[PDB]
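In what follows, a single structure is set out as structure tokens and then discussed.
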Amino acid sequence: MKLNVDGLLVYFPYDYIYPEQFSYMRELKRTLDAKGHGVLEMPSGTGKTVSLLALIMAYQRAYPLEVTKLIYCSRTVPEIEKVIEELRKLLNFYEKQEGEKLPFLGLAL
Amino acid sequence: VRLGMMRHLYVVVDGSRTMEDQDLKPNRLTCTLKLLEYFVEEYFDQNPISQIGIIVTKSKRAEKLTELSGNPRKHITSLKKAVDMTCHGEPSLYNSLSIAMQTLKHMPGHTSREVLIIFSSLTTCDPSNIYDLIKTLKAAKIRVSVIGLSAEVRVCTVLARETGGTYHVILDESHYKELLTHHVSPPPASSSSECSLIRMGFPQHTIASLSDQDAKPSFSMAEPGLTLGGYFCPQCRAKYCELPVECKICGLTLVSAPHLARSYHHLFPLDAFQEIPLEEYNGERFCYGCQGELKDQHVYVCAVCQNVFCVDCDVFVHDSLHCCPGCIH
Amino acid sequence: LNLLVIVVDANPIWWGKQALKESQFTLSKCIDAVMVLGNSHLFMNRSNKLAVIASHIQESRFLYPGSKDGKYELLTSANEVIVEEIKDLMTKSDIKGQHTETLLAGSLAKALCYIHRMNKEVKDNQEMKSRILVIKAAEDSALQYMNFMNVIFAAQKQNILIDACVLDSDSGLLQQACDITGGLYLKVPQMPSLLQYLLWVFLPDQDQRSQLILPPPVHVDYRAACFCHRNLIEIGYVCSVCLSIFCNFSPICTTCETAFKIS
Amino acid sequence: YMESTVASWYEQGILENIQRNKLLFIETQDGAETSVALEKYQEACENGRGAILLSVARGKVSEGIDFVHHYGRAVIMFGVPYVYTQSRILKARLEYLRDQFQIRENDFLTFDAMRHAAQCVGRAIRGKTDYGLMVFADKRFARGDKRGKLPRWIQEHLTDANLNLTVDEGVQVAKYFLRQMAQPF
Amino acid sequence: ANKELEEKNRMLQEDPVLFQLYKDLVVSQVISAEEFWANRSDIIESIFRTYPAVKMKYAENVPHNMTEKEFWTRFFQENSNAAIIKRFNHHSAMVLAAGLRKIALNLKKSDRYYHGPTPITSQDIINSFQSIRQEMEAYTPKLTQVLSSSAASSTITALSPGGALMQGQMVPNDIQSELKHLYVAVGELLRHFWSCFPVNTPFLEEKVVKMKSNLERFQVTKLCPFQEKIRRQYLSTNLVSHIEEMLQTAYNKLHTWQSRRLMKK
Ligand SMILES: [Zn+2]
Ligand SMILES: [Zn+2]
Ligand SMILES: [Zn+2]
Ligand SMILES: [Zn+2]
Ligand SMILES: [Zn+2]
């Protein structure tokens, strides 16, 4: 599922995304393009993590110099474990799409 | 898709006091029993070879309201008697499923053993864990398809999906009718299911030979008076009042040809007819099925006979007749 | 009220055989007798309604959806429509040597769905007790057993009485059919006097049939046979898929191809 | 407050009827008891007994735990979550915010209540489109300010027709909504 | 343990039919009775299963110079505030613990169904078709042609009870019960005799029991005809021959299968 976002093309593992996901991605891309701190709210407990991670990875690929790395913080370790699971699934999907390993590292402290 | 024509089905009814709650227009238990009477009669009318059994569970104990039998009237009478049941206590899935398992364990392998638990009170107080019983159920290949009421019970969800049955929750009374009518039909046979030949016996109605000469008087076999004539058995040689029935001596099913013929339509399902609203060059005002003018913008057609049927004709054909009138030709 | 449906088996082969034989009985007189029966049925009451179906080897067609002789207008219309349509159907007909057996299951299916349509359309205030007065006139076809049994069971569920009036031949399938739904079975041996049989045995409706003396039902031989040589068998070995009555125990029934496991 | 309400229900017959209808579990300050109670609550949810877990909005259990399908199906909020008006730490935290950044004391207090309530009531919609209803048993939430400060996604679903339902009307509409959600897509 | 004796005592009078038939098998001294069986509050209980402490207290305080009413009285009897919450948590946990005590089908021949078990020149069709086409150029002959009085009278006479197509006793009451009882006895013993008869059972230990049951057939049918004789010599009316068919057919099956076994050997 490759989404032709206004800023660029962004990969996505799951089949379909709700319109609220489109709005989230476009607003997040606007904030990153402005390179200014901002705040936004999304209802779903899950799904926001995958959309955010996919958009950040695509933005990193497009403008690697713009963003050095992502620092994604969660309330509790049991919760951040689910985030690392989501990131692992996304990386597996992207690796299958590309056909080879890429210099991408992701870890939890 | 392989289908199990012969199935021994147990309709497990719960006499919980949650059944007391009148969520439906009449009392919940009364509505369930009234509709289950129709379910029993229709099940026997759509699967004569099959047989049914009712287990009523209340106050943490399960009692066999009626053992396995081929007579719908006896089960109907049991339902009518149970309508007045006190309806106080708490059900036990372990107890009910264990009773059903005890009765169904000695049943023949070829027949499909099935259980339909009409679950009303979400609670399940059991002497022993039911997850262990799930393993025995899977080993015994007893299909269990729960129908929950006003609750999506997790233990019953896992029961249904693990044992191969289906789980549902009542949206309303109309949907309850649909659920039970759907469960009436035989379920498809899965990989675990196995088929084997079953001995069958076909009796012939007999009467006095000639002017009551060398007659065969007899009363019945399960206050029966003397009967001049009736059904018999190839081996029992014992008079039977009504068919189909299992032998009380042989253990062999006695059943006539029409009863078997009643189930051929299951093997031969009717392909759905495409619904075309527009006339589509159909200049015949009169519907072929009913020879009546099409008052609605709807038409149905087969892939072989290519005939024209109205809404009522198509609905009736796919519901009850189970065969296309003109396409028979 | 009562909705009567006369399923006449007007088989051209057999009725034309009668015509060649120059016998006293003729299809014209049979149609006249059926017409008189329908007229009397509607004569019984205004609310009562009737319909007629004619059977042919190819298909089956409905014969029924001023007072020139001082006649009741409705019955006059019935007479004219049935006469014209039956003459048209008999006059126009293709020839197919391969198919000559009379068709009855399709006609009965048409009757059943017609009765269902009328029951839907009629007001719920009045209850309708439909009936099908089948009048067979030729031997049945073996290949029609399955469909005929389907329609018979549908009639049983829908509560319609199949009153059979076979003549010149005793169709075991048809007698079995009417026995299931409880309809009467009369085998008239005097074809010229057929109409008297209708105005007594068949004409009275189910409401009054119980409180009336009618000929006793004929014994029905519910025979079973194996699919090999077609002969009566008292013990059948059916499987769980075919549900087919067979000859003797076999490693695998041909109509199934299942991997039966011995034991 | 939870203990007082529980004690009153125990003195009356309501609590026994609730126990009969469904199992009841309560939260305590001690983490060991909290964990044991929640562990048993999960098994109760899996089984048909069901469970009613009484907890505190500020309780660490509320923030740590996440409710998913067939877990915390109906989220009940008994009273607007407000911290005691005697803890002097909040007095500094609040009057300083009034002095600097110009936030009204009542504004910040209602914000602290609404944010906490949204935190403790937003779990049922975790993911996978699992149905569930959030009932707030307090007329205060019906006030416009509370509704306005409520998160947009919940508020837009909320309507004036069901804004101030009586207890019985709320029960009936909850039953109907559960009926609607029971059926498949 | 005399479990068999206890079961016999339990069913001695609770169920009349079971003991009646079991005794009948011995009344004429047919066979030993060994083979017969060889071949074939709420609140206190809830507390008992709820509170293990109450169970231990009951065990230690079993009624001894006390009264159950006093024991009942003992039941109901911030520090207290937290005790209530703890008590509900523990009680619900105890209740929960008590409840958690340890193939697509394919076919090659379908016309067999189209012609099921029900059993069963060219110019003739042309001649019949043309003749019937020319038959009905005249219509509406109803005035006289359809029916005639003589034929109608013949039809009515036929419909008369003595006519064609229309062909046209509960005196004993007390004998009915005796016949029913005898039929029940025959069914009871035929059940075990036919239990494994249809199955070949080519095993020594399996065949021993069929041999014993086959001898039991002789031994029971020895006594049946004596009661038949007693009943027969009353009026010589309303013969009861259906019972004879069961015995004779069982004997025929026994002897035929014995001959088949000898042939197989
Ligand atoms: Zn038998
Ligand atoms: Zn139609
Ligand atoms: Zn068709
Ligand atoms: Zn054969
Ligand atoms: Zn087969």
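Throughout, chain B uses Swiss-Prot numbering, with the displayed residues spanning 53-274, 281-387 in order.
Just so it is clear, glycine is given a Cβ too, placed from its N, Cα and C backbone atoms.
Look at Swiss-Prot and you will find B:60-236 tagged as domain 'VWFA'.
Under its mutagenesis entries, Swiss-Prot includes B:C291 to A with the note: Reconstituted TFIIH complex lacks p62 and has no transcriptional activity. Look at B:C291 (mutagenesis position): DSSP puts it in coil. Taking the Cβ of B:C291 (mutagenesis position) as reference, residues of its chain lying under 8 Å away and at least six apart in sequence are, in sequence order, B:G253, B:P255, B:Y298, B:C305, B:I307, B:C308, B:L312.
In this structure, B:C308 (mutagenesis position) belongs to neither helix nor strand by DSSP; it is coil. Swiss-Prot documents B:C308 to A as a published mutagenesis change and attaches the note Reconstituted TFIIH complex lacks p62 and has no transcriptional activity.
The C-beta environment of B:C345 (mutagenesis position), restricted to residues of the same chain at least 6 apart in sequence and closer than 8 Å, consists of B:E351, B:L352, B:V366, B:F367, B:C368, B:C371. According to Swiss-Prot, the experimentally introduced change B:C345 to A is described as follows: No effect on the transcriptional activity of the reconstituted TFIIH complex.
Within the same chain, residues at least six positions away from B:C360 (mutagenesis position) with a Cβ under 8 Å of its Cβ are B:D329, B:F331, B:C382, B:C385. Among the sequence features in Swiss-Prot, the mutagenesis site B:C360 to A is noted as follows: No effect on the transcriptional activity of the reconstituted TFIIH complex.
For the mutagenesis result B:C363 to A, the note given in Swiss-Prot is No effect on the transcriptional activity of the reconstituted TFIIH complex. In this view, B:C363 (mutagenesis position) is surrounded by 15 other Cβ atoms within 10 Å of its Cβ, with every protein chain counted.
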Where the C-beta lies under 6 angstroms from ligand 3, the matching mutagenesis positions among B:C291, B:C308, B:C345, B:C360, B:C363: B:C360, B:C363
C-beta crowding around B:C308 (mutagenesis position), within 10 angstroms: 21
In sequence order, those mutagenesis positions of B:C291, B:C308, B:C345 whose CB lies under 6 Å from ligand 1: B:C291, B:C308
Chain E, Cβ under 8 Å: which of the mutagenesis positions B:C291, B:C308, B:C345, B:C360, B:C363 qualify: B:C308
Filtered mutagenesis positions, from B:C291, B:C308, B:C360, B:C363, whose Cβ is under 6 Å from an atom of ligand 2: none
Mapped DSSP class for B:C345 (mutagenesis position), helix or strand or coil: coil
